[PDB]
Amino acid sequence: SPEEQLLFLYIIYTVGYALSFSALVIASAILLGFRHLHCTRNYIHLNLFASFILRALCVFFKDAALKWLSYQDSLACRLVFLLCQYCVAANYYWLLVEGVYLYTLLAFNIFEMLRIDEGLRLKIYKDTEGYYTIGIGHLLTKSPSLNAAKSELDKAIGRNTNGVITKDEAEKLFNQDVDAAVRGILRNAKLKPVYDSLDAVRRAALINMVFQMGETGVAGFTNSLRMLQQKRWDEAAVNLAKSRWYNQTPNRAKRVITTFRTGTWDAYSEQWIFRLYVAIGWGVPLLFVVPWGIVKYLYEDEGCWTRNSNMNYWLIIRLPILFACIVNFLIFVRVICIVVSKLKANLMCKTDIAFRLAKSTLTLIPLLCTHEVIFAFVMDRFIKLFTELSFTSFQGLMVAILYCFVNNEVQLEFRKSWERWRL
Ligand SMILES: CC1(C)CC([C@@H](Nc2ccc(-n3cnc(C(F)(F)F)c3)nc2)c2ccc(C(=O)NCCC(=O)O)cc2)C1
Ligand SMILES: CCCCCCCC/C=C\CCCCCCCC(=O)OC[C@H](O)CO
Ligand SMILES: CCCCCCCC/C=C/CCCCCCCC(=O)O
């Protein structure tokens, strides 16, 4: 039947946005509700949920306006449609920062963590403790003799030093020290069981302490090491502050303790980077949605601008979303090259945040951007194509599932809260 087909597609579309709206409001309430879920990764998700929540609000407002000059001729409809088109562009640009974040998350490691904390030295320097240092935190000997320190470094580099050591030689010696740090942990009875239980992010935090202090030095933190192995991060965070290490070097310790408490790299992230993501997700859509809205009002104003078939005014809202999808597929392909490399080299386990986040992001990129790339320059079997209405309505539900309800961290918070109710 023709009327029955048009009515049935309306139901799966409206229940699609009803299930997506409720799931995204519940999902966003979970990420805001639990304090341990307050990290840059989940804040990026909250802006992405907000763009799908406002899109749903436009769909429910358009439908509510059907009940009582027709609505197609009104100015209110054109605004609801302009706001809807702003939400669609935000969905794809918050999906771009979602990919851009993931890619930088795969790029940050212990070597980049220590290069920030230890810094770089070109020439030999006698530090406050009496130890001669050079490169990226490479301590030589406490022996007060620059002549013998240069000779001690000469055997540890290959050729004659003179004093100045190049950027490549320092990185060569840096890989040695980081390899010497991990061999020490695994060669220690009190550090191997806690390191093997820690995730890749909290492992780098343990290596960082060993790099500065030493294998036998950090092994003394018997009180902190046990509550780390027992996954009690918040209890270990306040206990590590009550240390000699925290009062000696406080700016470095606060960063390492945050990485143990959260299991993220946020204490090494710059505050302007997140301000650049909000400028992409909510800023860039405004730069092409409002010129589209102005040209449609002045040169193609006919039935809430639904008659979008006359000039280049279609391309100004379809070329920027194609650009966000082409770059999202370039990230998609490159992220897969990095993830399969880190898994094969045993640099990553599938239980780590970078893999599980990749497992959801790499799903949503071809889920939202494949249609846009395939039918890239098509302006305008009718029942079979009307199945696009089912996926654009349930989009929000899928985002809420893959970035919240199947997330392992949120499931920890529900069980941790339920256990506190009993105890
Ligand atoms: C809609 C579906 C049927 C498809 C979805 C499914 N997609 C998926 C599954 C696996 C790989 N994959 C494996 N290896 C590689 C490689 F090659 F190494 F990159 C990629 N890629 C894509 C999925 C399943 C599980 C999760 C998941 O638990 N999320 C929670 C993690 C989090 O948010 O913190 C997410 C997505 C489910
Ligand atoms: C308990 C809450 C239940 C109510 C249901 C929620 C309704 C959904 C709408 C908006 C919230 C999502 C948008 C706000 C989150 C983004 C915050 C932000 O802009 O920046 C990140 C952070 O604040 C910098 O550190
Ligand atoms: C319209 C529904 C209301 C939704 C809230 C508005 C969104 C602004 C974000 C803040 C949510 C308020 C909950 C507090 C969590 C923030 C944590 C904090 O920094 O204190």
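Going from the start of the chain as shown, residues are counted 1 onward.
Recorded method is X-ray crystallography, 2.7 Å.
Yeah, the Cβs are placed from backbone N, Cα and C, and that goes for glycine too.
Neighbour count (other Cβ atoms within 10 Å of the Cβ, all protein chains): 21 for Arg41 (mutagenesis position). Record note (Swiss-Prot) on the mutagenesis of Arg41 to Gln (Swiss-Prot position 176): Decreases sensitivity to GLP-1.
Counting every protein chain shown, the Cβ of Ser360 (mutagenesis position) has 19 other Cβ atoms within 10 Å. Recorded in Swiss-Prot as a mutagenesis result, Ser360 to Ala (Swiss-Prot position 352) carries the remark: Abolishes inhibition by negative allosteric modulators.
Annotation note: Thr363 (mutagenesis position) sits in a helical segment as assigned by DSSP. All protein chains shown were included, and the count of other CB atoms within 10 Å of the CB of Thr363 (mutagenesis position) stands at 13. Looking at Swiss-Prot, you'll find the mutagenesis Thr363 to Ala (Swiss-Prot position 355) noted as follows: Abolishes inhibition by the negative allosteric modulators NNC0640 and PF-06372222, but does not abolish inhibition by MK-0893.
A straight line from the CA of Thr363 (mutagenesis position) to the CA of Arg41 (mutagenesis position) spans 17 Å.
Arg41 (mutagenesis position) falls within a helix when secondary structure is assigned with DSSP.
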